[PDB]
There are 2 protein chains.
Amino acid sequence: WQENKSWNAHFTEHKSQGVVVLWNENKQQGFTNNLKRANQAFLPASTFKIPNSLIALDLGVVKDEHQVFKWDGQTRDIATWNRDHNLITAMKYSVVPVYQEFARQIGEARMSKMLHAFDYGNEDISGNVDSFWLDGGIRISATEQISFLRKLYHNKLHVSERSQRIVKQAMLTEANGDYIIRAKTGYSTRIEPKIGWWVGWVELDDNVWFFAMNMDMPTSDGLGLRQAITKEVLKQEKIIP
Amino acid sequence: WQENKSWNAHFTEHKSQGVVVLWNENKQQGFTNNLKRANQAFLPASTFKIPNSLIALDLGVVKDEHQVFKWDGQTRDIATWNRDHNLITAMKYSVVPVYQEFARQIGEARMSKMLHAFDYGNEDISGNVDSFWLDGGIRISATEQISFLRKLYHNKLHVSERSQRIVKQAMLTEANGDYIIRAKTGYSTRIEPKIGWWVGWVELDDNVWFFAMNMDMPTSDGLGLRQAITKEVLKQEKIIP
Ligand SMILES: *C(=O)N1C[C@H](NOS(=O)(=O)O)CC[C@H]1C(=O)NO[C@H]1CCNC1
Ligand SMILES: *C(=O)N1C[C@H](NOS(=O)(=O)O)CC[C@H]1C(=O)NO[C@H]1CCNC1
Ligand SMILES: [Cl-]
Ligand SMILES: [Co+2]
Ligand SMILES: [Co+2]
Ligand SMILES: [Co+2]
Ligand SMILES: [Co+2]
Ligand SMILES: [Co+2]
């Protein structure tokens, strides 16, 4: 992991603090504005929807990306959560209660064994079965998210090829004639420090660039900056126009 | 299929003639500006890359979307063809010689069986094994394109589920927070009348709209009108913003 402090310009500019980590798959070389924070492990929060999805599909808790998970009737503070969802929309709107129920169905023994198979962060599921990635013992760094995502990208995780392809579909965030981004956002707020994440990758015609970023996120006002700052860095490195 | 001739203004203002066909999946209802032309069958040209891809994957002629098809060294008139490709970039840049190599390896017997299984247009593969879809006997209408694409969407074609998912990934054209388009363009130029195609679908949170369009295309300077006219229709119908 090579250090490039000049990306801090983009954080300073927006009165923010964080790290971006990039990984050039073809050259097998990684870059970050801050080596220490790149390796600092945090609660994954909604970024956990990646592994949680893989596990739920592999075990048949989720049958496919069209199966409907009916709203439980409880109205919650994000409006999009109060309605029926499938896997695609549950990821898009980051619908926690839908993933809490997958987690209960998975159960702590299958969950722990899967997270060891995935080498996922510290591999510790201490806490409630349905919230450990929000306020429990699990921790992962920006560099460990990249390691994990690379395996997903190559269908190398110990779940079916099919589960992996479905999750990569459900990760689709943006695409045009220049690139494809598959990614997941997250916002850790239950346990200090409040931080925002975006992890995933950019597919080009002849390379892929993995990314993982996190940043201080005192309130939800600055969440747009997860993507905006990442993209500023991608632009600076000529990955996207 | 209900006729909506008001879409004609979008062809007219572009000095063009053609058909857009739309199918609302939830409601099981179709719409077109021109019922006759909707049903008129033409050579599929490069839109044939959809079934051809499925067949190549299902038979193992293509191992996966990463397999590299090396440039054969012959300089062709579309510059993006004169380089190595994989399935994703062969579709994106519509690299005919790569697909002609597939057709040759598939062979006429399996090709014909497959197209019968797909109910692909007139199911007639008469002509050269390596170009029947460009100057042979196969013909398919816009509405037949929709029928085929609905199967692919639901994984109901007689090829593996894996093949269908890989082809739907390769069709990815555009994605954002409003919609995902999976589609394939074509331009039939070898046999009159010269026509351009765009076929695929738009995925929304809660519905999918299939589309197939073709239009007269005397020269390559009107090619961007395939997408432009289609999108003006989609926007008039409030399917996309
Ligand atoms: C994930 O980290 N979640 C769920 C939502 N994810 O959105 S995000 O991917 O854009 O970051 C929102 C943040 C976080 C979460 O759980 N927030 O808490 C909920 C509980 C009530 N307030 C919202
Ligand atoms: C498909 O119909 N093809 C291949 C290319 N497709 O691009 S497009 O999908 O945007 O329509 C180009 C058009 C067409 C084709 O075969 N054209 O002819 C070839 C031979 C010489 N000119 C290129
Ligand atoms: Cl996809
Ligand atoms: Co900047
Ligand atoms: Co371990
Ligand atoms: Co340990
Ligand atoms: Co352990
Ligand atoms: Co289905």
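Shown for chain A, in order and in Swiss-Prot numbering: 25-265.
We read in the header that X-ray crystallography, 2.0 Å was used to get this structure.
From the backbone N, Cα and C atoms, a Cβ is placed for every residue, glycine too.
Experimental mutagenesis at this site is recorded by Swiss-Prot as A:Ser70 to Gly, annotated: Increases thermal stability. Abolishes hydrolysis of cephalothin and decreases catalytic efficiency about 60-fold with respect to ampicillin. Here Swiss-Prot notes a mutagenesis experiment, A:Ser70 to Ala, with the remark: Does not alter thermal stability. Annotated active site, acyl-ester intermediate per Swiss-Prot: A:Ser70, in sequence order, evidence recorded as experimental evidence. Annotation comment: Swiss-Prot describes A:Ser70, A:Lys73, A:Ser118, A:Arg250 as beta-lactam binding site. Experimental mutagenesis is annotated in Swiss-Prot for A:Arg189 to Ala, with the remark: No significant effect on catalytic efficiency with respect to ampicillin. Very little reduction in dimerization at neutral pH. Predominantly monomer at neutral pH; when associated with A-206. Slightly decreases thermal stability. Significantly decreases thermal stability; when associated with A-206.
Positions of the features from Swiss-Prot, shown on the structure.
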| residue | record | DSSP class |
| --- | --- | --- |
| A:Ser70 | mutagenesis position | helix |
| A:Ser118 | beta-lactam binding site | coil |
| A:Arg189 | mutagenesis position | helix |
| A:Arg250 | beta-lactam binding site | helix |
Site diameter for beta-lactam, Å, by largest Cα distance between A:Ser70, A:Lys73, A:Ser118, A:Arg250:
17
Subset of recorded positions A:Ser70, A:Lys73, A:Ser118, A:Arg250 within reach of chain B (CB-CB under 8 A):
none
Determine, using Cα-Cα distances only, which of these binding-site residues is closest to A:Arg189 (mutagenesis position): A:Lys73, A:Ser118, A:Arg250.
A:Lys73
For A:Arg250 (beta-lactam binding site), what residues in its own chain, 6 or more apart in sequence, show a Cβ-Cβ distance under 8 Å?
A:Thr209, A:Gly220, A:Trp221, A:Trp222, A:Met237, A:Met239
Around the recorded beta-lactam site (A:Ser70, A:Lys73, A:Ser118, A:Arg250), other residues with Cβ within 8 Å of the Cβ centre, ordered by sequence, are A:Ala69, A:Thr71, A:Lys208, A:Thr209, A:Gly210, A:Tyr211, A:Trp221
At the level of the C-alpha atoms, what whole-angstrom distance separates A:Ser70 (mutagenesis position) and A:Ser118 (beta-lactam binding site)?
7
Among A:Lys73, A:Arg189, all listed as recorded positions, which has the most CB atoms within 10 Å of its CB?
A:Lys73
Hits among A:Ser70, A:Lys73, A:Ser118, A:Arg189, A:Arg250, i.e. recorded positions with CB under 6 Å from ligand 1, come out as A:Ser70, A:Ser118
Cβ neighbours within the same chain of A:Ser118 (beta-lactam binding site) - under 8 Å, at least six residues apart
A:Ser70, A:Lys73, A:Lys208, A:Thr209, A:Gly210
